[PDB]
Structure formats: structure tokens, C-alpha cells
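**Student:** This is the structure I want to talk about, given as C-alpha cells.
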Amino acid sequence: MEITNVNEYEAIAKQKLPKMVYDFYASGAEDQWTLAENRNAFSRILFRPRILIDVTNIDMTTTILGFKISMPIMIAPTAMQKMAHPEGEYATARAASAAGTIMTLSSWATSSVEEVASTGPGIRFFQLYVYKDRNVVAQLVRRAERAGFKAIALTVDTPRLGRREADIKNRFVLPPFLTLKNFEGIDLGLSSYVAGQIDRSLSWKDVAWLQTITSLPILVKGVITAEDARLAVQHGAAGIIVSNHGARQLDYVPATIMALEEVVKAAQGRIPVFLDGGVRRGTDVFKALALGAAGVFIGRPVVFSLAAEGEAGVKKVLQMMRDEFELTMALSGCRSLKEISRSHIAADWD
Amino acid sequence: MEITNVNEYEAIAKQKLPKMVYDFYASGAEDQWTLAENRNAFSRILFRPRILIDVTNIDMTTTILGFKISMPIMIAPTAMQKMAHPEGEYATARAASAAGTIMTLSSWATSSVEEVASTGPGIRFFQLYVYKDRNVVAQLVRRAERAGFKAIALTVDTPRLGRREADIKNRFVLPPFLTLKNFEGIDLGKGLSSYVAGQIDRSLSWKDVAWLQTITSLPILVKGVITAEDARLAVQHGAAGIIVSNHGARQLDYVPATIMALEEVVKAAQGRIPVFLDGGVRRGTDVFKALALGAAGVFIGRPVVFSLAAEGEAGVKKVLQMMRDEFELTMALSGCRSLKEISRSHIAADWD
Ligand SMILES: Cc1cc2nc3c(=O)[nH]c(=O)nc-3n(C[C@H](O)[C@H](O)[C@H](O)COP(=O)(O)O)c2cc1C
């Protein structure tokens, strides 16, 4: 018994919630292509432990944009799960302290910006989108603040949505007793309005154009090819993370991996590098974490455990990686990310 | 050698600011009749001491909306006060914070809600300013999220805004460099200074008042009342706290003085919710009165700006200790040990 295997939640799930509905969380838009390698490329790349490492003091817990987090296994902009909950989403809140790190969510993530965090003194990372005008966007500046909802990040990839006809192929709408609780009281109603943001304003013309607008940081997400990404660096925001909707948006997109050093090279340091690929067993997250990482990005993973174990639920998960990967860390020795290296990780591709 | 008069400032900080600045802060609607009827108004309420009592200790200490604002005087949301010392809004939050009260800022702010809050730990409110299309509002309202602006001073008296002469002769040049970083620049999607002078909804109603509620909690106040027809109306429509006002006598003139118009506004909504009048108030002598009429706590405007503009974070920091250190004479000499023992039982007022 007990919770050991990460995808132990995967069976249970089948018989824990509605399909139509869950079809919003984990679901790969397009050809099931990118969710495969996402659980298979680091499952591909190996590591050869460094030998006889004396240990006393270890850095699992680390200084990032200030703070020394135990496990920076930060999330990623989430979405639509109140029909996957009783007492709330202050779970992933009370978690970013228990299983402390970067809490990141979305506006579809139907929680009240102030309410979820009703458990603690930490910072926060908002889900953006270049919403179909600026009465829709721009105003994100007007929310996710320093002394509050800390850092920003403009989604430099999406201006339409990945069509995975799971829920799409049936009768879905949404829980009556809900809306997009974040966007709610708007220039609405809160039925269709919010979707009408889909427009291809794919330019930096409205990116650095915004830095003179916000005082808040901007980990502009979605940067899977330094080949316009050098430009996502030549022009841009901050901590620029490669991200393919979490193994989708266009299932056939390569896993967020390959762009790892291909962008950490066409950007390096500067305004940071990251990757959004699925990393369930507390090793997988480690892989990319060496070859091109700073925190430990997620979102939906906690979505089984966000869906079936409450506040705690998600907390343990990050531990499923903080315990897990620290095992790794101290196992093959290394006690900080600087001593962490490439030729120790037995990567197939170099 | 040190000089004390809580407005001896007005005139010094008058010579410190460019015409436009002083007049932007020192105006009133057209004839400005109610400007002096904002001060010579409290003079029509005669005191009424009680004597031979224990005054070793007193008590300014409050709790407005479940908030102990250190002392009963608060700050009212003045527009760009960064023009009047490039810091303003920013150093007012820190000033009040050290002063333990509220630092209330408007949407017409120089420093944004992102920007000011870096000042750190302390109680503060933010004035809502509903606009034509409510997508930008909706997001501003939820900006002061679990950052903490506690309430929202929704300003019900500013659809078409008051005709303060001055401005439109010495045509108010919104200082090229300097910006209203609270929106700073929005647009739908196809500007600053006149974006803000490019947005608002002249049809704000108790139906919009409805909507605002499903987009938040943050105790929605009623800013801009001087009658009891919109007072009982104010409890009729779910809320707490009122911000009875004239708008620094900036929206409409010849409309009663906050103090004078007060009795009917408090007396109307009884025990439902507490009222706070932000206007006229420049001494604890006269501050006392408001609290006597039934307005549990009061905000402050102009007096707070002719201080930053005058002398930095020390400016307002006397505007508050001079103010606070003036309610400990008033409460003392009238026989009171704290707010509990005040009330208009304890006085006399001209009209009556
Ligand atoms: C420069 C200036 C701009 C103002 N703009 C606003 C505003 O944006 N909205 C609002 O409700 N109050 C505004 N106020 C008025 C106050 O919030 C407050 O009612 C007033 O200044 C208190 O009057 P007193 O100055 O005699 O204390 C303005 C006042 C001044 C001095």
C-alpha cells in the first residue's frame, strides 16, 4: 500500500472524476506525439553517478530570484478544476510553503486571486495571454504585483487553442456553479467573452513595448527553438522558458527538452532559461534540471493529486520529487547547482 | 523655532509648486463656495466639556472594518502627488505605515498598485474608478488582490467631474515625463494622461454596484454622499462603511459641507454600517466633531499633499503626529478616555 509510484494516481483517476471534464486537464492536443517523448527522452538519457562523495551539507533548498527554496519545483500556468474540488484550491497555495516553491496558475484556474493564498507569506506567478485587445491584456499588469502576485510572464506562443477532441468530441460546457473564477465580474457574460481573446498578435511589438508598462518581471513562456528564440532573447521579457502547452498545443511539437541548451545558448543567463516537459518520477525532473534548469516547472502534475488529495495532495508530489531527486543529488553526491554538471548526467545526445 | 499650524504648510508648499500644481491641489468647483464652508463649517458646532476627570491615559485607537487603524484619522486618494515631489503615493504608504493608519490612493495615481506596495507592510485602500468598458476595471479591481487594499473606495460622485476653474486657463499640462503609472497606458487593441481622460462610465449605478460585488469582496465603500436618500439606499444594497463627501469640494459646489450634511447621513443608516467623512478636516479639534456626529473615523486630503511637496516623508509624518497630537488635547479637555465616550451627546451645534 501507500503512495510510492508517481503514476499510482493514474489508475485511480480513471474512476475518480468525469471524463468530459478531465479532458481539459491532461489531454494532448493533436497527434499523440509529444506526451510520449515527454515521459521518454530523459527516460532515454541516463546519468552515471559521481563516486564517493563525502556529505554533510546539501543544497536541494536553494537561492533563486532571492529566496532559498527547498524544492523550486514551481508549477506552470494551470486552468479549469473547480469541478475537481470541494474545499478549494488553497491546496496548491498551502502547498507552495509545505512543498514550497513557485505557485503559478491561470485565470481559467477558477480561484479568487486573494482567496487561494489565504494561508501564507510567499510570492506569486500569473498566467498571461495577449488577450484580443489590451482591455483584455495590459490589465494583467494591473494584478500580478511585487508586493503581492509577484512576477509576470507573457505567453509567447499562444493566440488560439490546441484542438484535442476528447471533451471536444462530446457534450462539454462547465460546472454551472462556476465560471472562469478569476476573470468573473468583467466587460463580459462569463460564458463566451473570455475565449474571444484568440488573435495572432505574435510580435515583440507588444512585448518589450510592455516592459515600459509593467514594473513586474516577465518569464515569457513558450520558447522551443533558439531559431527566433535568440530573438526571444534579442527582444523579450525574463526567465524565458521553452514550453509546448505541457506536451501539446500542437502535439508533434518536440518535447520542451531539445530547446534546453539550444536556447540556454541563444540567451544564456540574461533573462533565464527553462523547460516545460512532463516529469513524474523524481528523476525525470532532475535530468533537464542539470542540462538546462534553475527551478522545477510543472502545473498539471499535481492535477491528479490536486484532484484527489487536497492541499497536502500536491505538497507530497513535489516531495515525490524533492525527496526523490535529492536522493539522486546526494546519491551521486553534488550539493548545489554549479557543482551540478553535464558530463555526470549520462545524456545520450551531447 | 519649530513651527506648528496644520496648514501653515498650504502657503509654503504653495510657493514650492508650479502654478498648475498648486491649483490642481488648490481648486474647487467654479465659485468654490464650499471650499471655505469646508472649514468655517466645523466652527458652527460649539464644544461641550465635562470636567474634573482622570486623563492620565486616552485612546485614539480604532478598528474600522475589523482593522485597527492605529489612530482614527485616515488618508484620502489625491491624484498625482508624484508631481508634487516625485515619490508621492509611494512615500505616503510608508509614512502612514509608520503612522499605523491607512494610505488611500486613487486610480488617478502616479505610482501603480504594482509599484507602491513595494513600500512594505501596512494598511491601505484604493479608489475604484469604473470606466466605459469594464474589462480594464474588472482587472484593476482584482489587482489590489491578496496584495491587500482591504476595501475599495468606489467614488459614486465622479461621472462627469467638477468644473474647477483654474485648470482651463493655465491649461493643465500633465508633466510630459511624469506618468500615471496605475494604468499608465491601456487601450483595447488595434496612451496615458488622456486615456484616463479617455475612460469612465457616466452611467455608474446600483446595478453596476451589483456586479462589482460578484467580482470581489474588499468592502465596497460609498464615496460621494451628502444625503440620506442614497444612505439607506446604501444599506439596502449590501456594503459597509461610507465615505461621505463633496470631492474636496471639487465636483460640485454649494452642496453642503461634509460635517453639516453629516447628521442626516449617519442618522439615516443606523447601526447597519459605520460612516467616515473625508473632507474639510485639518485639526483634531474639528476632527473630534465628525466623530461626535457619528462618523467612527475620518480621512484627510489636501493637508497630506502640502506636506510631501513641502518636506519629504517628514512632511506628512507631522501632518499625522501633529494631527494625532491634537486629538489628545481635544479628547482630554472634553472629558473622554477614548472614542467610546465621545458622541454628539457631548456637544452643541449652531444649526441646532
Ligand atoms: C488633487 C486632488 C485630486 C482628487 N481626486 C480624487 C479622485 O480621484 N477620486 C476621489 O474620489 N477623490 C479625489 N480627491 C478628493 C479626495 O479623495 C478627498 O475627498 C479630499 O481631497 C478631502 O478633502 P480635504 O482636502 O479638505 O481634506 C481629489 C482631491 C485632490 C486634492
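Numbers in chain A come straight from Swiss-Prot, and the residues shown are 1-188, 198-359, in order.
Recorded method for this deposit: X-ray crystallography, 3.0 Å.
For all residues, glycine too, the Cβ spot is worked out from N, Cα and C.
Residues or ranges marked as FMN binding site in Swiss-Prot (evidence: experimental evidence): A:77-79, A:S106, A:127-129, A:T155, A:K230, A:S252, A:285-289, A:308-309. According to Swiss-Prot, the experimentally introduced change A:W108 to S is described as follows: 100-fold decrease in affinity for glycolate and 500-fold decrease in activity. Positions annotated as active site, proton acceptor by Swiss-Prot: A:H254.
Situate these features within the shown structure.
**Tutor:** Residues within less than 8 Å, Cβ to Cβ, of A:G308 (FMN binding site) and separated from it by at least 6 positions along the same chain comprise A:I75, A:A76, A:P77, A:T78, A:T104, A:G255, A:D285.
There are 21 other CB atoms within 10 A of the CB of A:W108 (mutagenesis position), with all protein chains counted.
In sequence order, A:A29, A:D157, A:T158, A:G162, A:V262 are the residues near A:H254 (active site, proton acceptor), counting only same-chain partners six or more apart with C-beta under 8 A.
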**Student:** Tell me which residues of the chain lie with their Cβ under 8 angstroms from that of A:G287 (FMN binding site), as long as they are six or more apart in sequence?
**Tutor:** A:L35, A:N38, A:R39, A:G255, A:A256, A:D293, A:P310
**Student:** Could you say which of the binding-site residues A:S106, A:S252 has its Cβ with the most other Cβ atoms inside 10 Å?
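**Tutor:** Sorting the candidates by Cβ neighbours within 10 Å, the top entry is A:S252.
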**Student:** Return only the integer: C-alpha distance in Å from A:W108 (mutagenesis position) to A:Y129 (FMN binding site).
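**Tutor:** Between the Cα atoms of A:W108 (mutagenesis position) and A:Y129 (FMN binding site), the distance comes to 12 Å.
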**Student:** So which of the binding-site residues is most packed in, judged by how many other Cβ atoms lie within 10 Å of its Cβ, out of A:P77, A:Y129?
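**Tutor:** Its Cβ has the most other Cβ atoms within 10 Å: A:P77.
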**Student:** Reduced to three states, what secondary structure does DSSP give A:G308 (FMN binding site)?
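**Tutor:** For A:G308 (FMN binding site) - judged by DSSP and reduced to three states - the answer is coil.
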